[PDB]
Amino acid sequence: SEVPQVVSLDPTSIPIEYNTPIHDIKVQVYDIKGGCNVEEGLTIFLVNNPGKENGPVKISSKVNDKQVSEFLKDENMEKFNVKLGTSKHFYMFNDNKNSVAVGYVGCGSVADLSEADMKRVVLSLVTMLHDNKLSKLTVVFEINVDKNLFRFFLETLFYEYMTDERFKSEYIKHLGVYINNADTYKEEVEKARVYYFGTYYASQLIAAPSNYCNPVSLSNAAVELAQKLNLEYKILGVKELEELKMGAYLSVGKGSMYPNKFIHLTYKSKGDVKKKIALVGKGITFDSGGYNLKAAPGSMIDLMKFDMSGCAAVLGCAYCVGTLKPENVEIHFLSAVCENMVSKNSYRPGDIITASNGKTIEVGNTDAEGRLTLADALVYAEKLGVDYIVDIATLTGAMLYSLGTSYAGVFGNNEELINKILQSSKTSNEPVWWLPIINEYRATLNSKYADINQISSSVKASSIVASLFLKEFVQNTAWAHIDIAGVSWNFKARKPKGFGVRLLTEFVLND
Amino acid sequence: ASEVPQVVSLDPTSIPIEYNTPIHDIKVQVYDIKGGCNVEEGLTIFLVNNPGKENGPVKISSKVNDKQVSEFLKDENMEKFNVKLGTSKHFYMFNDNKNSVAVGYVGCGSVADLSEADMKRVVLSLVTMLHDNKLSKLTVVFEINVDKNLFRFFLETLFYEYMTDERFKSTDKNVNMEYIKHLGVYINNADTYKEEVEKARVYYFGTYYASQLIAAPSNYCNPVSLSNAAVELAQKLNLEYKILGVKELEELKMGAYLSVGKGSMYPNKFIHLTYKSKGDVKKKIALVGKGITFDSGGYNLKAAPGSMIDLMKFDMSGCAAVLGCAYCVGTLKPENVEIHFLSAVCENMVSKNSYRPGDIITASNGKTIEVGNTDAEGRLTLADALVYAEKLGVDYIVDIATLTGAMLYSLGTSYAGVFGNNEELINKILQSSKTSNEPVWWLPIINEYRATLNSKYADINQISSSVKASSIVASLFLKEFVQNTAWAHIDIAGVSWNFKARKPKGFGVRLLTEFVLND
Amino acid sequence: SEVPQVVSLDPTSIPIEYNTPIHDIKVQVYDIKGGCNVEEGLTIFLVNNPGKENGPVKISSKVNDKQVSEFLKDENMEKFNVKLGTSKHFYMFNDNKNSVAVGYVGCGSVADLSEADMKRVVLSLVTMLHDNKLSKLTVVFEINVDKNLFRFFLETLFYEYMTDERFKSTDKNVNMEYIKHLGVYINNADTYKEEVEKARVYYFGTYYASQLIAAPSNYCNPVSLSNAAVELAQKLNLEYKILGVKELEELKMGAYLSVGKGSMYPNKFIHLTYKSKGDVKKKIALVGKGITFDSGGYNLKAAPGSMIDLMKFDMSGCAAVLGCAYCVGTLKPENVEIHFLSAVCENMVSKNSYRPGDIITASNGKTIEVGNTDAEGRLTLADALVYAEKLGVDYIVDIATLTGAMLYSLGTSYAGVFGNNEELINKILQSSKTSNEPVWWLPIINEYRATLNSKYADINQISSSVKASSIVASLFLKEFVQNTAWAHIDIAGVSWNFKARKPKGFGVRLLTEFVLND
Amino acid sequence: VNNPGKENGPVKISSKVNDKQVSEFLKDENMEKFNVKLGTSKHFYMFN
Ligand SMILES: N[C@@H](c1ccc(-n2cccn2)cc1)P(=O)(O)O
Ligand SMILES: N[C@@H](c1ccc(-n2cccn2)cc1)P(=O)(O)O
Ligand SMILES: N[C@@H](c1ccc(-n2cccn2)cc1)P(=O)(O)O
Ligand SMILES: [Zn+2]
Ligand SMILES: [Zn+2]
Ligand SMILES: [Zn+2]
Ligand SMILES: [Zn+2]
Ligand SMILES: [Zn+2]
Ligand SMILES: [Zn+2]
């Protein structure tokens, strides 16, 4: 498990932060009926105006401080508006002559916030936290959210508040929440904190550049994670991968100085097993394209450290599952990890390679490497004899032109499973849309020489074609495929989303 | 009608349209298989499968009312052939009356319920047997299971694919072109299937009519000639009609639609056809089709590799499907409905008179629009068509358009995408997709992208600056022009043209008609 | 007739120079065995040294002056070599105590100079004429050349020497002075004497063509070019007619008319005729592609390498045909009837332009599906070929800047010839030899014909699958000649001299030699 | 089989065939229903 180096200055591990300052925040949830106390730090009102305009801010909650309550009177507050994400905050002295900050974030005019909207709310709030030295934040909900959305608020807050400074060379210690029917929201708090970290852990792996995060260091990190969670683990090396005849997966890695590593973590519930699941993540630690090099305008080769986002989501999910400890489920966490590089040793456009199920594949484009690695992972996953196989992958850039940057696409061979994923999208608030596997396009994968083509020459619906290819490697097991090529990276914030950790955990939990 | 302007005298002044096609001379007779099959003149084709047995052997199960033919078609003789989807074989023999007969089969594979795609492969194989063989009659024996809709779909597709469009042929007409006069069909429970026959013939012609308008090049089919054809159609069907000209469009302040047509030598013409049932009207529907008779891109000229400027006569496919639907509706005469058939027809050209990238134009609902790309012209014309539609006071607005090339990257060439603001209406569309066998998939209008249409100067941007999901952004733009009516949008940019066969599909005619009929 | 203008500063004619300085040159040929007189101006010896690479200059001619003869002794000349294209200037006094200038141009080792080699020699000589104000040049041939190559020397010398200042205003060359006399010393001079005025005629045909080509598309548009052609016909007493739009409509030339639809200039079809006074034994139609500017139309020339700034040259074929009309009309061959044809128009972007996808109808009734508006040349030629065949001629030869693909097949030196008749093709190759305008036979590959099959129209203008566009274009044109020997000369690669930044006037001499020899 | 002169003309088989059933299949009246366009084919199964 020694990471090879070219020079002594090359890093030999991924730095990982486990103990984050988010974990130090004491959280308290209070009912809003008893009035709000404003004694310290920053207090923010989440305010809308239905009908409205953008109408005026009007505060409805009772505040147990004379000076603040004066500040918050309708005549002052109408000077401001509830346009989504708009905020104002002011420092003042309270009834005990102590310095208090008080303000609001506008939640617009609709009464049901979408995940997108709520995200805009949190971002405004985070901007104030990053701009202010505070011991404590207090948030009071003057809008209605359900339990899942409340938890989404917390996760998004923690995640966005946290700043990754691992490669560079003050946080609040308390969070108060005022909300109607407080007691029903309390269970969401620590769940949010677990969901935050699984997501942030995924992010750290994705953000970690390819010199740091390579097939050896990523599998080392996965082992260290399993050890900390008491998960069973197994890392398959080149020799075993050859014995298993994983020729599609091995071919992708031929050109890399980093030997292929296959990750297999296993969680088992205490109880009687009622569902066995294999979660398979695409783990290309750097996708240069291979001989089909990413040289075309817009191919974004500098982003391609993110091509192990699927693997990160699966690993982050492992954190959440290993921590929350759901019952009656056995989960396998799989990733065929490798690096797609240019070398005398690389596989070539046109090569015919042989998958572990015996299928010969003609490589039409070395930059369609993910589906080759996934083919062998899927064969491996099916041999585990599980009930559901779900794979998640940054597989096709075409997703940007279908669903874009907000919704991932799910494709599958089984409507019941697909529907379970859509439900988990609803409760996780990571949005997914069901796209079809159109069988009429299957003929385009008929190779003249091999059993099957890797790519289509004629069909531009590449996300569907890739799904048709993948489907050839699952024979008799319910399977779904989540393409996160569009959603994984947050282009505007210049960072990963850690997309899919919460989706997969909800999937596991809801079962 | 209006006079079509010409640059030279040899410029065509109308679209050639074939109404009385050879398919309409075909006499169809349907028999129940339980009565046995008579095997006489022409070509008798058995549709045969073998469930579960992939590439399984052919077995003819139907009673054949001829001793020679029954002997020929017995299991031992047929076992050398297999049912592989699309395969076919011709047989020759003498019957009990000493007349030579031609017989054969088309293989329908080993899966019992044929998809719409599978059935098309079967039909294409059948058509291959009709081509280059001068036959007076074809007889088809169904030894596979099909529901009523799939039976109709077989007939529609057969009629459509058999037909050959020679309107623009002159020196190269097919000397050997000769159609059957009779079509016999044997099927179990024949009486239940009979009602589908004329329905299929009507659906075939609506689709083929749309196909004719689309395949017609932009010199033949321009906004004046296309609106003229809509008038002629309306007169033949006794639909009400109104064609709005520029002066009337100006009065209605349709600035977004008018701006697109500024650079064309052909004046904008807005088609408005109306069917009204004689009964008491229970539902009112507007069907809106994109009617760009040629899309050069305008100043944002289609010059990039893969922009397929030579295909762009097809950018009135949406208008064509709405008109094809008008044919079907006006022919079948549904009760209790009032249907408006709408198209803002124009041509997107490069000229001293063209609108420019950056121009700010005002739609008929007062919204100002910043033009970011003159090649996103469809959504601008649809904006004003949607405002016009909503003022009619209908229950549903459905538009259909070759709107975004991105469709090819999302759903590809077989499935159209539907988007909308109302779930009930979307499900009705999806239901019509099932019964018409023209596949459509529901795609989301993702509100998070809406902010990317915020203009610094105008009320709204025509295009997104940052979002590449253009089919979704376009849908977001269109939604701004429907205020309080259930509305759905069908993007057929990917499915309209059959690239393999080098012809249009007339996609959407049957879909839209089923939608009207089922309601 | 009247050229339309957008503003009053728009030109309404092509400026044309007919009486050139070359025409003022008095040429005298003398037999070299009488010895050479060296009395004034510049006297240049053309010398080689067969079989000795970069061999020494040796002057073998007798020079009728003691002082000059001494100067050019082998001893004095041995320091110089005959490397092809090298040259030297000498200065001395002759017997008359007069200042005299002498030099040489090396013609290498091979005793048989190629077309390319001879142009190298002529270019070196012109370098000696430029930037030196001389009243007289004398050339002494100490190399062997046949009659066609001697004529080629003069034609090339005249053409290269001539500088086109029609569009110069504030930047004319103040030092521009042309010799008034040219003396030529050659062995067996009597046989070469008849080549001189032939060379002058050939030079002007070529120069005339180049003037038309070089003239930009604002000056040279379909009206002004057809106007020029009438003027030329009047000067030569050729019969002429220009067919205008209404006549073109009556003749149903729908392919040709569609290309011009987008232009502010009306289509003009040029038809000049030369007819011998004797019995007519051969009738010939010469067809020249005449696109005065090719923007590409809606298939706009926007791709890198499309060279839109060069497209004033897309009437190079018409220009070659008109230059041939000048030569034929001047030299007056017997036994022949020649029709000089061009369907002239401009390919532009407009509300009025034809579109990609349009189906149009040619004058022979064939419907054509336009796959690319930038393949306009073959549409205009289609109707011109139909017109040509209706004249009842023995041969139709077209010449056109038809396909950029020529750059990748033959390049900038050799034109391609395609045809439906081996005898006609061979006559063109033979004319290539005697005109020294190089041409190579390329095949019309019938296997590609199916790629022109259209789903809706009788035929496709362009291929869907085949990249060999010069072949595809020829297949298309062939569909418009029914039963007449026809050949097609694609000059897209050779028409413009990219290094010298000017047209060659390619094809005038080739076409004239074809007519003359037949 | 070809048909000189007649573009896409009918198929006519000239060879004598030593089978009565096949001889009858190959008669002009049957074959004229097909054409000689380059690459076009038809074949039929029968008993001899
Ligand atoms: N790694 C896949 C991928 C993922 C995302 C993008 N991409 C995301 C945004 C723009 N391009 C491109 C390729 P692949 O190269 O299709 O294997
Ligand atoms: N006419 C629309 C369109 C439709 C289809 C295609 N297209 C269909 C297939 C490939 N490209 C491109 C543009 P538009 O240019 O987006 O308005
Ligand atoms: N005018 C023809 C042409 C001729 C020459 C070149 N060309 C010559 C050199 C580089 N490009 C390009 C187009 P066309 O655009 O094929 O009609
Ligand atoms: Zn790749
Ligand atoms: Zn990848
Ligand atoms: Zn467009
Ligand atoms: Zn369009
Ligand atoms: Zn061109
Ligand atoms: Zn040209």
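Numbers in chain B come straight from Swiss-Prot, and the residues shown are 85-603, in order.
If you check the header, you will see the structure was determined by X-ray crystallography, 2.0 Å.
Including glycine, each Cβ sits where the backbone N, Cα and C put it.
Straight from Swiss-Prot, the features:
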type     : residues                                         : note
ACT_SITE : B:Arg463                                         : active site
BINDING  : B:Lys374, B:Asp379, B:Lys386, B:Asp399, B:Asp459 : peptide binding site
BINDING  : B:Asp379, B:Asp459, B:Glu461                     : Zn(2+) 1 binding site
BINDING  : B:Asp394, B:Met396, B:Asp399                     : Zn(2+) 3 binding site
MUTAGEN  : B:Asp379 to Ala                                  : 6.5-fold reduction in catalytic efficiency in the presence of Co(2+); 854-fold reduction in catalytic efficiency in the presence of Mn(2+); substrate affinity is slightly reduced; impairs formation of stable homohexamer; when associated with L-461
MUTAGEN  : B:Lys386 to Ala                                  : 100-fold decrease in catalytic efficiency. 2-fold decrease in substrate affinity. Loss of hexamer formation with formation of dimers and trimers
MUTAGEN  : B:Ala387 to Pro                                  : 16-fold decrease in catalytic efficiency. No effect on hexamer formation
MUTAGEN  : B:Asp394 to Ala                                  : 7.5-fold increase in catalytic efficiency. No effect on hexamer formation. 1.7-fold increase in substrate affinity
MUTAGEN  : B:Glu461 to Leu                                  : 6.5-fold reduction in catalytic efficiency in the presence of Co(2+); 854-fold reduction in catalytic efficiency in the presence of Mn(2+); substrate affinity is slightly reduced; impairs formation of stable homohexamer; when associated with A-379
MUTAGEN  : B:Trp525 to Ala                                  : Loss of catalytic activity and impairs oligomerization; when associated with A-533
MUTAGEN  : B:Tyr533 to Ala                                  : Loss of catalytic activity and impairs oligomerization; when associated with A-525
Residue from B:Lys386, B:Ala387, B:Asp394, B:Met396, B:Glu461 whose C-alpha is spatially nearest that of B:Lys374 (peptide binding site), among the recorded positions: B:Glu461
Of B:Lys374, B:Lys386, B:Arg463, the recorded positions given in the record, which has the fewest other CB atoms within 10 A of its CB? B:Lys386
Using the Cβ center of B:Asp379, B:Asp459, B:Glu461 as the Zn(2+) 1 site position, which other residues in that chain lie within 8 Å, going by their Cβ? B:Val344, B:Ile376, B:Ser380, B:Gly381, B:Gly382, B:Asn384, B:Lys386, B:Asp399, B:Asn432, B:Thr458, B:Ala460, B:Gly462
Going by C-alpha distance, which of the mutagenesis positions B:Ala387, B:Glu461, B:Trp525 is nearest to B:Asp399 (peptide binding site)? B:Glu461
I need the least crowded one of these recorded positions (B:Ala387, B:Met396), counting other C-beta atoms within 10 angstroms of each C-beta. B:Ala387
Recorded positions close to ligand 2 - of B:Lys374, B:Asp379, B:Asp399, B:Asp459, only those whose C-beta is under 6 Å away: B:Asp379, B:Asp399, B:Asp459
Please identify, among the recorded positions B:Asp394, B:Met396, B:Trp525, the one with the smallest Cα-Cα distance to B:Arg463 (active site). B:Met396
Out of the recorded positions B:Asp394, B:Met396, B:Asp459, B:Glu461, B:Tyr533, which are near chain A, with a C-beta less than 8 A away from one of its C-betas? B:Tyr533
Considering only the recorded positions B:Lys374, B:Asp379, B:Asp394, B:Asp399, B:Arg463, B:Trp525, which possess a Cβ situated under 6 angstroms from at least one atom of ligand 7? B:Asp379, B:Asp399
Of B:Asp379, B:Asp394, B:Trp525, chain C-adjacent mutagenesis positions (C-beta under 8 angstroms): B:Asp394
How would DSSP class B:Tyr533 (mutagenesis position) in three states? helix
Far apart in sequence but close in space: which same-chain residues, 6 or more away, have a Cβ under 8 Å from B:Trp525 (mutagenesis position)? B:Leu495, B:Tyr499, B:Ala500, B:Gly501, B:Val502
Length of the line joining the Cα atoms of B:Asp379 (mutagenesis position) and B:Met396 (Zn(2+) 3 binding site), in Å: 5
Since the record lists B:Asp459, B:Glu461 as recorded positions, which of them has the fewest other Cβ atoms within 10 Å of its Cβ? B:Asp459
Of B:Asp379, B:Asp394, B:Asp399, the recorded positions given in the record, which has the fewest other CB atoms within 10 A of its CB? B:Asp394
Pairwise CA distance, B:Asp394 (mutagenesis position) versus B:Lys386 (mutagenesis position), rounded so that it is a whole Å: 10
Which three-state DSSP class does B:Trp525 (mutagenesis position) fall into? strand
